[PDB]
Amino acid sequence: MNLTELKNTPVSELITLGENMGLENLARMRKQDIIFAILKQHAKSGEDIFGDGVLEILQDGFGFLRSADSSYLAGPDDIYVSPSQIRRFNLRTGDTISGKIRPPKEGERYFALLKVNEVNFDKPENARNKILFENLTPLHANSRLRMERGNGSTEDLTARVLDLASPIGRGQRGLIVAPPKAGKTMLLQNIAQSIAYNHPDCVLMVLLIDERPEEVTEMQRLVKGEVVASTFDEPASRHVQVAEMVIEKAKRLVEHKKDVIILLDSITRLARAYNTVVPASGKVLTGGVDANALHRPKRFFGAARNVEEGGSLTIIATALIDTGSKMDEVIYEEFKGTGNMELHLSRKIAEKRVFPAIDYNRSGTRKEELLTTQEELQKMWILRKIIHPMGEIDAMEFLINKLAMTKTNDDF
Amino acid sequence: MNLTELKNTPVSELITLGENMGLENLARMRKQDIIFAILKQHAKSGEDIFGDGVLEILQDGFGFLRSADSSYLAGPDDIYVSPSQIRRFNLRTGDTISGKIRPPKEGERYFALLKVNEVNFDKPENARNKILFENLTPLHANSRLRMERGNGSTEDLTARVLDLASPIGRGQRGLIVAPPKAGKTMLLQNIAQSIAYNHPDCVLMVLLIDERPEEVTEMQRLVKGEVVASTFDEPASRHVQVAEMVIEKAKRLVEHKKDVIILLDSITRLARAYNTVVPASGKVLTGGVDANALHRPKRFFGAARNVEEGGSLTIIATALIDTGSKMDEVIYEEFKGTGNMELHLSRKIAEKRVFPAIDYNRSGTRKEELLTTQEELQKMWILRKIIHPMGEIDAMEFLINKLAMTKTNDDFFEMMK
Ligand SMILES: Nc1ncnc2c1ncn2[C@@H]1O[C@H](COP(=O)(O)OP(=O)(O)OP(=O)(O)O)[C@@H](O)[C@H]1O
Ligand SMILES: Nc1ncnc2c1ncn2[C@@H]1O[C@H](COP(=O)(O)OP(=O)(O)OP(=O)(O)O)[C@@H](O)[C@H]1O
């Protein structure tokens, strides 16, 4: 009886397994309520029930264990964490906890944790003690994330143009500037698919803020990583909670010297959600957004960095532009010189169905000298010197007609 | 007899046919009171009286049966539902209930439910836990709702342009951006007429929020579906109640693998009613509207989706723009990237009496690849590539002057490449 195993099984199968235990009011209930009832009926059997989840501490000091399957949504199937446990184990908001859970007594309304088996995929040890705020921050350039999954596929074409224009490194702040209808939704999943095949050691998390539900289901069923999202029919507090949970889990995993990658969608809408949630403090609003509010999402984007001790924390967020709203324009202007990697998309190139729509002249990475080989800098700069006088769309033709012949593996 | 039978009969017949039973002081009273009195006078005859209505459960735990004819308005002619009954039948706020009702007692003012005959057009067998919150959400491009009647009528012309510009699929989030005096009201009824004539299997519901009464009567007398409305002389709580009742009925009907379509008018007015009703707790507000309030209408628009299990839930809402109020501007800005289908109208094209006035260059549907045939995408792309360099006012001329010859099934036989 593993809680996570229940949460990953379809609701249609939950009815058959729950009805076979003597439960009748499961005819039309939510998956969380069904799982809670099934556990409470199986808890009467005195058998060991196992559970796990990502910790989130509330204001009162006890917190709960949110589920990654439910995108860290508050529900009856959550696990209560005692404050004394948080005093026994130095637990912060974001620690993945696994262990045996106990049945609820009279008047508790939530399950509680009996034993702490593992903390962040490791036994309860305090060896990995260096919190992310205390780790030194070198430049992103001490590794390259090559997105080259194959040799002769149409998918790798966009990834090959990405590798040629803006190399990706461990712990880089990626910023994808994209107008509407410019190939931004498939560009993210193309990167995510290439991440899992090329760098399986990296923990890949795709965060979708203020996204349509059908595209959420498309993404979470097509990417082999951890896809978390919050649909537009949810309050901005939900978006803020999901974003902070994801960033805290990433920080805690990086504290274990792991390489974590975050693909954030619509950072502008995340900043809008923050402006909505933050209790307005100063009346100095410009363009509709409170200034101090923008302090909160920046910190999110500020978490991405390379670590001198170990591991990395990579964040690639998409900045929406040409939306017609001055709010998104002000957000993008405030996020101008924050990232060390910028990937620009052109709407005019997407009109003529050239699907790699990267503005090569307006795309690049800072400190790319250490992200590439000594001889790799020369070829990329020579290629950029001849693309500079070219047109905005005529450059992509010149790229594809030469890139679709050979690979980036052994150039010439 | 049947309460519903009375609700659909004119008030003139309620007085003439009801006074013949011995009640003559119901003339100067409301239709709901007239129906209540007629039922109470016909109930003393010991004849089985049947009733039905859409369930609405209150906060206290009991519910009533609102009438679709009265646009789900609270009245004396409603049927009380006991909570204990709700414990036997795990009923939600959208379940349409039909069955035998009992007469009220002296001192009681509402009818009660004796027997539960049908639940959502079916025997009470709710063994499938197909609640909307648990159904999977595929994309809206499984089946296409084509608005091509083939009648070759000027009416079908606007619908033919609609099919050419933005195809409609099962379970789509439609957003009709429309300035004032640009052909919005006529565009909706054209869609509603084409839905009932082409796709009778779909349950069509036309929701009108903050609408004038004469236009409400115009709409409910021209659409072959279920027309529900709440006039502007009613509080915002009424608008919220009507909208939530409609969306819950749609959700419950989708739970039975049915294809439900919702034509919502003035989603901006629904968001305004929500902002009025929502208990402002967030001390922030932009443009006059509270931000947290906007969480409530979005969910309505968020309900529209395709379902992997069965049926669909289609919602096409009209977003008002260029009204001069920053409130509507903020609402439209918050609903910018929410829908997967956008149909824009231009007042300048409508000003020249070319009334379809569709902004072709800024209208379209995402993932339209699965809504059309393999060769239909090519023809649409070729047609859009030649409209792209044209203006707004000159594109509709080129479309209409060429569309009135063929029927959008032969329109792709000339200028082939
Ligand atoms: N690399 C590609 N290869 C093939 N087809 C693509 C590619 N990129 C985009 N497309 C097609 O073009 C469309 C581009 O839209 P996409 O989903 O990429 O994001 P977008 O439309 O820019 O995002 P938004 O919804 O915010 O406008 C897609 O629907 C897809 O069918
Ligand atoms: N399809 C059409 N064909 C011909 N004339 C039309 C059409 N649609 C609208 N009109 C003209 O426009 C006027 C009615 O348009 P409609 O009622 O759709 O405006 P509206 O935008 O809904 O109004 P409001 O801006 O007040 O909501 C009438 O005078 C009618 O002559």
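Quick check of the header: X-ray crystallography, 3.3 Å.
Placed from the backbone N, Cα and C atoms, the Cβ positions cover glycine too.
Lifted from Swiss-Prot, the feature list:
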- A:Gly169, A:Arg170, A:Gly171, A:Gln172, A:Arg173, A:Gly174, A:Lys181, A:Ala182, A:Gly183, A:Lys184, A:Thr185, A:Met186, A:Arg212: ATP binding site (BINDING)
- A:48-123: domain 'Rho RNA-BD' (DOMAIN)
- A:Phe62 to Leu or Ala: Defective for RNA-binding (MUTAGEN)
- A:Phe64 to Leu or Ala: Defective for RNA-binding (MUTAGEN)
- A:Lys181 to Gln: Partial loss of ATPase, helicase and termination activity (MUTAGEN)
- A:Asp265 to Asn: Loss of ATPase activity, helicase and termination activity (MUTAGEN)
What is the number of other Cβ atoms found within 10 Å of the Cβ of A:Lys181 (mutagenesis position)?
15
Check the recorded positions A:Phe64, A:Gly169, A:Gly183, A:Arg212, A:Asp265 for any whose Cβ is under 6 angstroms from an atom of ligand 1, and report them in sequence order.
A:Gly183
In DSSP terms, helix, strand or coil for A:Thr185 (ATP binding site)?
helix
Of the mutagenesis positions A:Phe62, A:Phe64, A:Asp265, which sits closest to A:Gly183 (ATP binding site) by Cα distance?
A:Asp265
Including all protein chains displayed, how many Cβ atoms other than that of A:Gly171 (ATP binding site) lie within 10 Å of its Cβ?
27
Neighbour count check, CB within 10 A, over binding-site residues A:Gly169, A:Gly183; minimum at A:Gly183
Is any of the recorded positions A:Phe62, A:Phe64, A:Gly169, A:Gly171, A:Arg173, A:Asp265 near chain B, in the sense of a CB under 8 A from one of its CBs, and if so which?
none
Taking the Cβ of A:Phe64 (mutagenesis position) as reference, which residues of that chain separated by at least 6 in sequence fall under 8 Å from it?
A:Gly53, A:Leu55, A:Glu56, A:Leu58, A:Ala74, A:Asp78, A:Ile79, A:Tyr80, A:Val81, A:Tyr110
Sparsest Cβ surroundings (other CB atoms within 10 Å) among the recorded positions A:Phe62, A:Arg212, A:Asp265:
A:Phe62
Hey, what's the Cβ neighbour count for A:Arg173 (ATP binding site) at 10 Å?
23
Reduced DSSP state (H/G/I helix, E/B strand, rest coil) at A:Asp265 (mutagenesis position) is strand
Please list residues from the chain of A:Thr185 (ATP binding site) whose Cβ is under 8 angstroms from its Cβ, counting only those at least six apart in sequence.
A:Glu215, A:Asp265
Out of the binding-site residues A:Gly169, A:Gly171, A:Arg173, A:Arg212, give me the one sitting nearest to A:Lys181 (mutagenesis position) by CA distance.
A:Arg212
